[PDB]
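Report on the following structure.
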Amino acid sequence: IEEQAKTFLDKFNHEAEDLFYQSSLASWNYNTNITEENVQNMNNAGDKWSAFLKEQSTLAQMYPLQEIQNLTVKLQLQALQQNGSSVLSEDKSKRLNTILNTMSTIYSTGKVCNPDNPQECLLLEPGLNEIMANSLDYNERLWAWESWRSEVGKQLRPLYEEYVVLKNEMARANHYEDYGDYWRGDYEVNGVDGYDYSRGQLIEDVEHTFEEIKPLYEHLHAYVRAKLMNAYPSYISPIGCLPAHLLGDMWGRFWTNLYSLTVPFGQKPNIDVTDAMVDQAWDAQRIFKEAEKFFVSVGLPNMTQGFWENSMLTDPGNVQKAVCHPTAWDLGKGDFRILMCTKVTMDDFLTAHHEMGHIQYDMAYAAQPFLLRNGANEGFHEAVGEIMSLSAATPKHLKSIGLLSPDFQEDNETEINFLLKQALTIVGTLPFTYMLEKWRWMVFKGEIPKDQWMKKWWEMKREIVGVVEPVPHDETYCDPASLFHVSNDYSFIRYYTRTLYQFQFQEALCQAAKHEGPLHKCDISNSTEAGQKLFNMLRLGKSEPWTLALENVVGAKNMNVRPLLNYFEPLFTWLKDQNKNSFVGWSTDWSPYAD
Amino acid sequence: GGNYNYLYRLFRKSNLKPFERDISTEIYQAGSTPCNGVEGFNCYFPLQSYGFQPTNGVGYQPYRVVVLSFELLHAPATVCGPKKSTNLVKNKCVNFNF
Ligand SMILES: *[C@@H]1O[C@H](CO)[C@@H](O[C@@H]2O[C@H](CO)[C@@H](O)[C@H](O)[C@H]2NC(C)=O)[C@H](O)[C@H]1NC(C)=O
Ligand SMILES: *[C@@H]1O[C@H](CO)[C@@H](O[C@@H]2O[C@H](CO)[C@@H](O)[C@H](O)[C@H]2NC(C)=O)[C@H](O)[C@H]1NC(C)=O
Ligand SMILES: *[C@@H]1O[C@H](CO)[C@@H](O[C@@H]2O[C@H](CO)[C@@H](O)[C@H](O)[C@H]2NC(C)=O)[C@H](O)[C@H]1NC(C)=O
Ligand SMILES: *[C@@H]1O[C@H](CO)[C@@H](O[C@@H]2O[C@H](CO)[C@@H](O)[C@H](O)[C@H]2NC(C)=O)[C@H](O)[C@H]1NC(C)=O
Ligand SMILES: *[C@@H]1O[C@H](CO)[C@@H](O[C@@H]2O[C@H](CO)[C@@H](O)[C@H](O)[C@H]2NC(C)=O)[C@H](O)[C@H]1NC(C)=O
Ligand SMILES: *[C@@H]1O[C@H](CO)[C@@H](O)[C@H](O)[C@H]1NC(C)=O
């Protein structure tokens, strides 16, 4: 009956909170002071949470789900009723956990030592990361490229292949078709008369949007291919694709590494206000004072005053074993925390906001029920933060705070520079993010047989992304498997859509804030109406389906790429002068070895 | 470590009268099935406890609450606020209240 469930959730939403509160507290105190006993102190406290969750997860199968009328309490149960696992055989249950951490550690133990010296054996993050980052040798970086996946992804191929098998039989037992059907399940919204959203339709949305920016991605690929013959002569054909080992990193996800060799005007001094901070004695408190001062200027509340003492802003002065990574902690009960190691640059001034925006986003839905206290979908949490770092990259913001000289003249030669730094980050990842998740689902839905999983992988890298392999690969390298979120079982579509949601938030506020210049010069600061429309969306969390939540700021019900191509128009005006002689297009037949 | 020595009642069949007090601990049943005096499905103990840690945000920290209410039933002389008294003077035509 309906009235038995609406009292049951009033039991669950009090006994879960104080057991959630300590389980995040032990992961906080361990991460700021690493010992051995605090490894143990967070294991059982985290085991108090997992056993309690599987305790009440089986209770939601007592209630039938479709006899409920209130959608609010209907949304809480359908998340809680989700088994995930526990539906299979238990020797088969441990069989995946036998696979899972073994899949996890092989990625983390990948060691590489030279044929000339097998005694110096590098890991991935020390050295091997720096080879693809700054070293500019061709014959070096092909050796580092091949010997990584042939020594890591060769071994996970008999690990992942059987792991696709037992993932889907659990997934079909929750009445799906594959594991690709499960990941779409965060976007699925059923039965609310006009805001409805089915799982298969996002394939249609990503296939419509990505074809529209394909001029631009062909144009950055044309421009950089006009630039790479200088830094790499006699290695890349100017008609064909690029080899896969010089792309900025090991897989070339980000192209931020390629600003230096591909700068528009190398004699033009980019703004890096680092020396300005040290000549005014800018400590750690001065940085987060302005970051809070910007958010009160937009129309959002202060910090909670228990944020300051309870957070760790710097590294400690003692030799203190603590993981250093800028994260925002959201423990509950009005306690929100930050943790990083500040070094006073303009770069850490930028990430000082992207983490603070996560706090004010988690300061927003604090009045929600417990099972709804996230973003409206999985792409919204990193989307709301990164648009706050975009507002600090405007030079009018910095000279208004008293950091730039008032006679700073924004010439258009640095605007062609500054937008080209963004374009190797924003547009550089989206043919990467789509080309993997397109590949992962046909493997998931079984459209490719296992003897062709690599065969159809290295096809679609060439046509969509315009990258050619250094080495011909037979079926024995698991070249997709070598990536972090690939090897660690993570949903990769949350990085594509997060970019699209950003600018739809961005220009709609810059329309509200009455900007008249280009999109990269609008400023959200000093406005109130740009804060009021945004605060309308932030207080929802998951109490509303996101299709209603997105139109609360913009006015549409799906992701719209037309704000994104509004950004690059001063750039794309300049860029079309640079393809008057070069060939925008790649031939996917040429390889660096077939000559 | 959690000061769990403060409890609150989350379950009742009926809302209270004004000023009503219920110190009973009778085991609440939400569902149709009886329980034979034990807990179980739709069948809950009607007291829960406050989790209190000193590193909690405002709105989740305990407040010490004092509720007043005056009454005037039929009593002759009762209590009341304090009545101040100015300095007394002498030998001058004055307006006094004793
Ligand atoms: C890191 O944490 C451990 C335990 O959480 C600290 O070790 C002891 O902690 C208790 C707290 O109840 C103190 O009373 C003891 O004095 C601590 N031991 C010592 C030798 O001081 C440990 O101190 C923490 N690390 C640092 C650098 O303080
Ligand atoms: C069922 O849905 C209604 C709204 O559709 C919720 O009603 C609100 O309830 C809160 C407190 O329970 C009141 O403060 C609001 O004024 C109510 N709004 C309306 C429009 O009536 C109700 O809470 C939902 N049921 C549950 C168990 O959450
Ligand atoms: C969670 O797993 C169980 C399988 O153990 C699913 O099916 C239930 O199975 C038990 C006996 O095995 C039956 O008594 C229940 O009636 C079944 N549930 C239903 C709703 O009929 C269960 O469906 C799974 N839950 C979800 C949400 O997938
Ligand atoms: C920055 O703006 C100036 C002013 O419009 C541009 O200078 C003109 O560029 C056109 C295009 O070739 C020339 O025909 C004019 O002769 C230029 N005028 C002057 C006074 O130099 C300049 O090209 C712009 N720079 C960028 C990178 O867009
Ligand atoms: C945007 O906000 C800033 C911050 O208040 C305002 O900056 C003021 O600028 C004037 C003139 O440059 C100074 O005399 C004030 O001292 C500044 N304020 C502070 C607090 O230092 C600026 O006026 C705002 N923009 C507009 C259009 O009002
Ligand atoms: C934030 O704190 C400052 C302290 O200087 C205070 O003056 C201000 O009123 C606070 N903000 C709000 C919205 O109350």
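In order, the residues displayed for chain B correspond to 446-543 in Swiss-Prot numbering, which applies throughout.
Method of determination (from the header): electron microscopy, 4.0 Å.
Using N, Cα and C of the backbone, Cβ positions are placed for all residues, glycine too.
In this view, B:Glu484 (variant position) is surrounded by 11 other Cβ atoms within 10 Å of its Cβ, with every protein chain counted. The note that Swiss-Prot attaches to the natural variant B:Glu484 to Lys is: In strain: Beta/B.1.351, Eta/B.1.525, Theta/P.3, Iota/B.1.526, B.1.1.318, Gamma/P.1, Zeta/P.2 and Mu/B.1.621; May enhance affinity to human ACE2 receptor.
One entry in Swiss-Prot concerns the natural variant B:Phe486 to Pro. Its note says: In strain: Omicron/XBB.1.5, Omicron/EG.5.1. The Cβ of B:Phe486 (variant position) lies under 8 Å from the Cβ of B:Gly476, B:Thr478, each of these being in the same chain and 6 or more residues away along the sequence.
A 10 Å cutoff on Cβ-Cβ distances gives B:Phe490 (variant position) a total of 14 other Cβ atoms nearby, all chains included. Under its natural variant annotations, Swiss-Prot gives B:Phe490 to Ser the following note: In strain: Lambda/C.37, Omicron/BQ.1.1, Omicron/XBB.1.5, Omicron/EG.5.1.
Annotation note: B:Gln493 (mutagenesis position) sits in a strand segment as assigned by DSSP. Contacts of B:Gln493 (mutagenesis position) defined by a Cβ separation under 8 A and a same-chain sequence distance of 6+ are given as B:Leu452, B:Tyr453, B:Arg454, B:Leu455, in order along the sequence. Quoting Swiss-Prot on the mutagenesis of B:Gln493 to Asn: Reduced host ACE2-binding affinity in vitro.
Listed in Swiss-Prot as a natural variant, B:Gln493 to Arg is described as follows: In strain: Omicron/BA.1, Omicron/BA.2, Omicron/BA.2.12.1.
In this chain, no residue six or more apart from B:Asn501 (mutagenesis position) has a CB-CB distance below 8 Å. Where Swiss-Prot documents B:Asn501 to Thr as a mutagenesis experiment, the accompanying text is: Reduced host ACE2-binding affinity in vitro.
Variant annotation in Swiss-Prot: B:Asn501 to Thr, described as In strain: 19B/501T; the structure shown retains the original residue.
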- Query: Where does B:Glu484 (variant position) sit by DSSP, helix, strand or coil?
  - Reply: coil
- Query: Hey, how far is B:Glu484 (variant position) from B:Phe490 (variant position), Cα to Cα, in Å?
  - Reply: 7
- Query: DSSP on B:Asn501 (mutagenesis position), three-state: which is it?
  - Reply: coil
